[PDB]
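Heads up, the thing below is written out as structure tokens.
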Amino acid sequence: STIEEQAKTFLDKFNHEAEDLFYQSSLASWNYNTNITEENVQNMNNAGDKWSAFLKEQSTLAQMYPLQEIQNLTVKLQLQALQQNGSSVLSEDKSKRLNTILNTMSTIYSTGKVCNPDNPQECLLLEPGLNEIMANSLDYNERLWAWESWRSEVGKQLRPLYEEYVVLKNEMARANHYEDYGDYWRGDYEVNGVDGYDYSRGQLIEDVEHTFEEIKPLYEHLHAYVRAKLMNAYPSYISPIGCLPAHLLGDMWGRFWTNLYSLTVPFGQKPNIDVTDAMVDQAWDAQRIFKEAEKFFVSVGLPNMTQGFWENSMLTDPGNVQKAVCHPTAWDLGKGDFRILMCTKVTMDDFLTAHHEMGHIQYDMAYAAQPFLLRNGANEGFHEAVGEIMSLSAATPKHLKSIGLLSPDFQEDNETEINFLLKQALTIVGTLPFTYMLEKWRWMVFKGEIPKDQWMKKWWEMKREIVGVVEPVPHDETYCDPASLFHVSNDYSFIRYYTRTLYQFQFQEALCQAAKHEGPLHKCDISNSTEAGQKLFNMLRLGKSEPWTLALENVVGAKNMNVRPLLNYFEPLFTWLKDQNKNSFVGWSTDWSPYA
Amino acid sequence: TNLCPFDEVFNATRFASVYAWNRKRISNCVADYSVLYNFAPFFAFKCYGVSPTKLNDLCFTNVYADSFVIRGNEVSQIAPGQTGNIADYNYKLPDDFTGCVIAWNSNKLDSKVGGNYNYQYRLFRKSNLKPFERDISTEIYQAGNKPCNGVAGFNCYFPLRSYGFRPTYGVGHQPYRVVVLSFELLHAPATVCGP
Ligand SMILES: *[C@@H]1O[C@H](CO[C@@H]2O[C@@H](C)[C@@H](O)[C@@H](O)[C@@H]2O)[C@@H](O[C@@H]2O[C@H](CO)[C@@H](O)[C@H](O)[C@H]2NC(C)=O)[C@H](O)[C@H]1NC(C)=O
Ligand SMILES: *[C@@H]1O[C@H](CO)[C@@H](O[C@@H]2O[C@H](CO)[C@@H](O)[C@H](O)[C@H]2NC(C)=O)[C@H](O)[C@H]1NC(C)=O
Ligand SMILES: *[C@@H]1O[C@H](CO)[C@@H](O)[C@H](O)[C@H]1NC(C)=O
Ligand SMILES: *[C@@H]1O[C@H](CO)[C@@H](O)[C@H](O)[C@H]1NC(C)=O
Ligand SMILES: *[C@@H]1O[C@H](CO)[C@@H](O)[C@H](O)[C@H]1NC(C)=O
Ligand SMILES: *[C@@H]1O[C@H](CO)[C@@H](O)[C@H](O)[C@H]1NC(C)=O
Ligand SMILES: *[C@@H]1O[C@H](CO)[C@@H](O)[C@H](O)[C@H]1NC(C)=O
Ligand SMILES: [Zn+2]
């Protein structure tokens, strides 16, 4: 009996013991997220402890079959996913210290409160409060006060924790035969083995840099336009050849520029397309929305929803009887159980979120046949890139006229198209530089390129060079600005958003080519196109069984992340912005500062 | 007239696990096959070697009825010349099979909240199973080179596992009850005959 047969038998036992334990954990978690009761929390915790214990015990057994002995490229993937040690490589005291540091950072971010000067009886938390001031207030001193407060109390309480967090997360990575904790994160994109379809962990940096070197013109033109439209609201605070202050971007950190649509709308007389009043005057409910989404998915060839979906799922707010968590989620409990939790309301936003969650559920239904450890997406960005493209086709005016929610005599003028494109760009295009900046800074900190005493200096030098935003007041080494964000204080990866943004438009262009759509890409609808549904299902059914380089080729035809499809989506806006910025300055200078 | 006892086979209160499946020799009685058309939802009524319509006016010597409970995804493994976990270690049918295979859903009876752990199936066996063979051994499976000596651990597994039936699983994982009819004719006088 060679080693491979023994590995196959061990995997056969694991696949039966894991499904049952995971189902009991998932059902307990669902019951907790529907109700709220001291009993349900206890049941959740007990089941979670059982599942964690089962995984902890089984990894020790799997570290007795050497990896090089197996040549199957499917058993190796499953054993590799079990053989990671994690934080167990460290000593007990160091592990306890790391857990304490993480818990302290989480609990200091969660309950951070800021108090206005000379008034202790009025203090604000993060949500709500400070998030409403920097989303709707047009005063300048009100925004700067909140921006400085959040990084004065909460920001400065995390740097001593963060330094030790870094030094301790480097030891765990180095004990796992990596270079640094940054290389550990880049391991989700590593493919070793199958010839031609190989991806190294260091190639991701080059790919990201190459892709970002092409988005710079469109981002520059958008930045110049927003700068021109922001001088009219703050007359004597913004330089016509300078950089945008960091507290005037509609959010605490500047992640999204959505809340600038009121100030930067191209044509204010013409309103956007809202079908909220149409839905109410036709007497629609949540059930109608979900059946419409299902009917949309069946046209492209994908299957129906299970009979258990319509019975075991929550689609309406229970009311005062129950206390639930109103966060739209898609559940795959295992063993054929699929459910959606969503407090649905009659609004176009919920109409699109229904399509999004149903796309998640369809992707889950596709790979049910694979083994347990290969029941995920190709990588961390495929899943919600697949989910997102379904919402793009559901909001186009062509689709809305077909289902009758929009009048059949409504004509699509060329002035609303610019509105739609700019609204989409303020959310999709305005966050890529921020994502790239933050991930680059975190990667450089872990490697050791940024010394311990030049963190904020390089952080603010990178923002004036990549994103284009300058600080309103000076900051020194006593501050920890990056830790002020949720994804940094809590140990989370951040490049998934970048990869998802670039993947979704590649997928959309491939499907629109398959659907024989002629015209601009942003009017596209893949409805009633059976060919465009087989192509997608040729990728949804694989899961992690094959490298993500091959799964992309089954849809797009290329084997690498590409940016040209994103630019084809924004061509009319790019031309309009080039015409509009003929009498302005495009670019920025890294010398001007508001405090100078 | 004495009708064959097809009532107590299909409509039994409790069924048997796959690895220890019951067999009833129905003999020397007249058999009415219209009774079988009750229980209207049949997930499968595939017949081999005969046709359901003319089954009445062709009569045999001995008829065997075998009963057990499987999951939905494994119903396709009870056809002749199939390969799978159940068809190779639990219940195997010959390639020259004559008879019918009947399966109907039993979610409302065999699934309980919390789980029904009384149904078991074999997962590990040394070699494949010859047709119409029944194994009830519970010896430790040795998957390595180190003798097990009647314990469990590294490369020494427990052969039988248990289903976890619940009333919330999908159609493919819900319980199904299967009854298989085998028709034997031989030079010994024919006894079981229809109307
Ligand atoms: C998707 O197709 C349905 C079905 O319409 C038929 O199939 C199409 C492929 C095409 O060949 C149509 O001409 C066929 O009639 C469309 O539903 C129909 O839409 C028309 C709109 O003119 C309407 O008059 C019918 O009543 C609809 N039939 C129904 C609802 O049963 C649907 O509009 C198509 N969606 C698209 C193109 O986005
Ligand atoms: C996970 O940790 C275990 C031990 O905690 C590692 O197993 C040891 O690996 C070293 C490497 O040479 C051997 O010398 C030891 O004999 C192994 N066993 C023990 C008990 O120490 C294992 O390699 C780690 N996982 C990975 C992927 O490296
Ligand atoms: C969960 O909510 C249901 C709905 O009202 C209720 O009947 C049940 O008692 C709740 N669970 C517990 C443990 O009380
Ligand atoms: C790997 O093992 C699986 C076992 O399910 C087998 O189907 C597959 O063909 C093997 N791969 C190769 C390349 O033979
Ligand atoms: C989906 O369900 C509807 C009604 O339940 C049915 O008419 C349709 O045929 C189903 N689609 C498929 C592919 O079975
Ligand atoms: C829209 O169409 C009109 C019609 O002539 C044209 O003048 C205008 O340049 C077009 N583009 C925009 C952005 O209005
Ligand atoms: C099955 O058995 C039950 C209980 O004895 C009985 O009520 C029912 O009528 C039987 N079904 C048929 C088809 O005879
Ligand atoms: Zn989602």
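Indices start at 1 and increase along the chain as displayed.
If you're wondering, the header gives electron microscopy, 3.1 Å.
For all residues, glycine too, the Cβ spot is worked out from N, Cα and C.
Looking at Swiss-Prot, the entry for natural variant B:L36 to I (Swiss-Prot position 368) says: In strain: Omicron/XBB.1.5, Omicron/EG.5.1. Among the natural variants in Swiss-Prot is B:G114 to S (Swiss-Prot position 446), noted as: In strain: Omicron/BA.1, Omicron/BA.2.75, Omicron/XBB.1.5, Omicron/EG.5.1. One mutagenesis experiment catalogued in Swiss-Prot, B:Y121 to F (Swiss-Prot position 453), is accompanied by this note: Decreased HLA binding to NF9 epitope. Increased binding affinity to human ACE2. Looking at Swiss-Prot, you'll find the natural variant B:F124 to L (Swiss-Prot position 456) noted as follows: In strain: Omicron/EG.5.1. Here the residue is the original one, but Swiss-Prot notes a natural variant at this spot, B:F154 to V (Swiss-Prot position 486): In strain: Omicron/BA.4, Omicron/BA.5, Omicron/BQ.1.1. What Swiss-Prot notes for the natural variant B:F154 to P (Swiss-Prot position 486) is this: In strain: Omicron/XBB.1.5, Omicron/EG.5.1.
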(message) My list of recorded positions is B:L36, B:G114, B:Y121; which of them have a Cβ under 8 Å from any chain A Cβ, in sequence order?
(response) none
(request) Translate the DSSP assignment of B:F154 (variant position) into the three-state scheme. (result) coil
(request) In whole Å, note down how far the CA of B:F154 (variant position) lies from the CA of B:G114 (variant position). (result) 30
(message) On the three-state reduction of DSSP, what should I expect for B:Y121 (mutagenesis position)?
(response) strand
(message) Within a 10 Å radius around the Cβ, which one of these recorded positions has the most neighbouring Cβ atoms: B:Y121, B:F124, B:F154?
(response) B:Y121
(message) Can you give me the Cα-Cα distance between B:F154 (variant position) and B:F124 (variant position) in Å, rounded to a whole number?
(response) 15
(request) Under 8 Å Cβ to Cβ from B:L36 (variant position), same chain, six or more residues apart: give me those in sequence order, or none if nothing qualifies. (result) B:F6, B:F10, B:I102
(message) Near ligand 7, which of the recorded positions show up if the criterion is a Cβ under 6 Å from one of its atoms? Options: B:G114, B:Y121, B:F154.
(response) none
(request) Enter the number of other CB atoms within 10 angstroms of the CB of B:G114 (variant position). (result) 8
